[PDB]
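The block underneath contains the structure these notes are about, expressed in structure tokens.
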Amino acid sequence: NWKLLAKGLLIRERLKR
Amino acid sequence: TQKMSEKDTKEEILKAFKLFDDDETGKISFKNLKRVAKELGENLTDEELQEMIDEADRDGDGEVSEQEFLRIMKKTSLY
């Protein structure tokens, strides 16, 4: 899915913990 | 009238579409999706992500625009 890979590449700054 | 700015969330999701373009050109292939999403790890396989490039470039031109990482991230179609 391009929605699941859009959160996966929404990574642009960082992630967290 | 104060002045409402449109720039912070627009430069966040378009800045990530700039992570797609390694040589800086504005349109991409299969490996750019996987590559910068590869830095994280990614839940999907390369077979599921090849089905995605065939879905959105239906006609088969070559490379995708700002509207695919931006336009699939924004609009969620309900079932």
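Chain A is numbered as in Swiss-Prot; shown residues: 847-863, in order.
The backbone N, Cα and C atoms fix where each Cβ goes, and this holds for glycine too.
Cβ-based neighbour count (10 Å, all protein chains) for A:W848 (mutagenesis position) stands at 20. DSSP gives A:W848 (mutagenesis position) a helix state. Quoted from Swiss-Prot for the published mutagenesis A:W848 to A: Reduces NER activity and abolishes interaction with CETN2; when associated with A-851 and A-855.
In Swiss-Prot, a published mutagenesis experiment is listed as A:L851 to A, annotated Reduces NER activity and abolishes interaction with CETN2; when associated with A-848 and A-855.
Mutagenesis annotation in Swiss-Prot: A:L855 to A, described as Reduces NER activity and abolishes interaction with CETN2; when associated with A-848 and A-851; the structure shown retains the original residue. Sequence-distant contacts of A:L855 (mutagenesis position), defined by Cβ-Cβ distance under 8 angstroms and a gap of at least six in the same chain, do not exist.
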